[PDB]
Amino acid sequence: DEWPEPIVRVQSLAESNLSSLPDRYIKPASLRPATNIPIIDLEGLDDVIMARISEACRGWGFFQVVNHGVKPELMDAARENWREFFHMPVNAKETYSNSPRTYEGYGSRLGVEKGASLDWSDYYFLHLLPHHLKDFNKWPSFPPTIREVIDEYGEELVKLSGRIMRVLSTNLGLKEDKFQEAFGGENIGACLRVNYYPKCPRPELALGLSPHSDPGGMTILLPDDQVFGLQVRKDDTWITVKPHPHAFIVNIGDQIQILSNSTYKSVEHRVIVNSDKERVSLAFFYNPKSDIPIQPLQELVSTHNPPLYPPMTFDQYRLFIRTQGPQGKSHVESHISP
Ligand SMILES: CC/C=C\C[C@H]1C(=O)CC[C@@H]1CC(=O)O
Ligand SMILES: O=C(O)CCC(=O)C(=O)O
Ligand SMILES: [Fe+3]
């Protein structure tokens, strides 16, 4: 219900001209900090691409899609509307301050540990589905178009997710609607988190967002179209992702890794910052209905591939990152049954 300490808005620090980086934002030396990602042309519906998509989801846990049915002007309007929101004076969003029991609104940290290291970012969080959680009053207000751009952007990415779910299912040799079934059909969950990474006086000591995999089903990520910062990890190597114009990055989430009995892997990512420019990225979360007990699909279980995770609802699961904040992939790996 409350934070262990008052919230410092990272924008307030960058708007000062601090000579140093506060120790709360200095990461251990062990964890202190752009390559092309092959793109998938989506208006192609059993191609070589189906092998590539499945190859990406199994070894990397992410892929980049172009020609996906979302308007490029809508993609940019979503970014610039949110960028305008974060360019507002800090005290203009303070009334939207979020709290740890729903996290909805204007936030600057994730987790409730009092001494915990912090990330160099502010963010906004809101729900889109289910409808009893959707509330325009908990949305921003200043950019007069922002709520209409959020609603349509959310509508378009819900549609895109349903189509992506069909490719993910088929690539596992399942009925093309098996994932949509496991998530709860049409009453799935959809939320949005927009991340603001202001300039950082010593970015080689800081992280815009510490390592983690997304707890939910899949993430549709719209990274900043101008500034690099997103990094994915492949076998202890942190690789900076060069964004492709008006493409999305599709992230396998923790919930799909569990459903695929670890055939699909959830990507581990982090954000680096820099001293000279900011970043704005949009994270759309497509999640299973939160009271459905999630477990490895029975279709993928043999006696030599037994189910690797016990059942757990997404309501129970999401509290791990809500209480601890980013902890890499230790949340899902501590979920592997003994
Ligand atoms: C680092 C971004 C990952 C997850 C975003 C998290 C928030 O920002 C608050 C809630 C959300 C997780 C949830 O769906 O419970
Ligand atoms: O800033 C980015 O490009 C990625 C944001 C991110 O990692 C997330 O919140 O899912
Ligand atoms: Fe993320």
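What you see of chain A is 18-50, 59-70, 78-370, where the numbers are those given in Swiss-Prot.
The backbone N, Cα and C atoms fix where each Cβ goes, and this holds for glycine too.
Cβ neighbours of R350 (jasmonate binding site) (same chain, under 8 Å, six or more residues apart in sequence): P247, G248, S322. Here Swiss-Prot flags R225, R350, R354 as jasmonate binding site.
Proximity of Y229 (2-oxoglutarate binding site) to non-local residues of its own chain (separation of 6 or more, Cβ distance below 8 Å) is seen for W152, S153, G240, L241, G261, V303, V305, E310, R311, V312, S313, given in sequence order. Classification of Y229 (2-oxoglutarate binding site) by DSSP places it within a strand. The 2-oxoglutarate binding site annotation in Swiss-Prot covers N227, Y229, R311, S313 and is backed by experimental evidence.
In the three-state DSSP assignment, the secondary structure recorded for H301 (Fe cation binding site) is strand. Feature annotation from Swiss-Prot assigns Fe cation binding site to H244, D246, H301.
Swiss-Prot lists 219-320 with the feature domain 'Fe2OG dioxygenase'.
For the mutagenesis result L142 to A, the note given in Swiss-Prot is Reduces enzymatic activity 5-fold. For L142 (mutagenesis position), applying a Cβ distance below 8 Å and a minimum sequence separation of six or more within one chain yields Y135, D151, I353, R354, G357, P358.
The Cβ of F157 (mutagenesis position) has 20 neighbouring Cβ atoms from other residues within 10 Å, across all protein chains displayed. In the three-state DSSP reading, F157 (mutagenesis position) counts as strand. According to Swiss-Prot, the mutagenesis experiment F157 to A carries this note: Loss of enzymatic activity.
Here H244 (mutagenesis position) comes close to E300, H301, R302, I353, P358, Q359, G360, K361, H363: these same-chain residues lie at least six apart in sequence, with C-beta atoms under 8 angstroms from its C-beta. What Swiss-Prot says about the mutagenesis result for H244 to A is this: Loss of enzymatic activity.
Contacts of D246 (mutagenesis position) defined by a Cβ separation under 8 A and a same-chain sequence distance of 6+ are given as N283, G285, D286, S298, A315, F317, in order along the sequence. Taken residue by residue with DSSP, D246 (mutagenesis position) is part of neither helix nor strand, so it is coil. Experimental mutagenesis is annotated in Swiss-Prot for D246 to A, with the remark: Reduces enzymatic activity 4-fold.
In Swiss-Prot, a published mutagenesis experiment is listed as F317 to Y, annotated Reduces enzymatic activity 2.5-fold. Reduced to three states, the DSSP call for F317 (mutagenesis position) is strand. The 10 Å shell around the Cβ of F317 (mutagenesis position) contains 26 further Cβ atoms across the protein chains shown.
Here Swiss-Prot notes a mutagenesis experiment, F346 to A, with the remark: Reduces enzymatic activity 5-fold. A C-beta separation below 8 Å, combined with a sequence spacing of at least six in one chain, links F346 (mutagenesis position) to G221, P247, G248, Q287, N319, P320, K321, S322, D323, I324, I326.
In Swiss-Prot, a published mutagenesis experiment is listed as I353 to A, annotated Reduces enzymatic activity 4-fold.
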Inter-residue C-alpha distance, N227 (2-oxoglutarate binding site) and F157 (mutagenesis position) (nearest angstrom): 9
Cα-to-Cα gap, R225 (jasmonate binding site) vs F157 (mutagenesis position), nearest whole Å: 4
Through-space Cα separation in Å, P50-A59, 8-residue segment unmodelled: 14
Shell of the 2-oxoglutarate site beyond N227, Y229, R311, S313, same chain only (C-beta within 8 angstroms of their C-beta centre): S153, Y228, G240, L241, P255, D256, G261, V303, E310, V312
Among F157, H301, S313, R350, the recorded positions whose C-beta sits under 6 Å from ligand 1: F157, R350
Euclidean Cα distance (Å) for gap endpoints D78 and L70, 7 residues missing: 9
Where the C-beta lies under 6 angstroms from ligand 3, the matching recorded positions among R225, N227, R311, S313, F346, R350: none
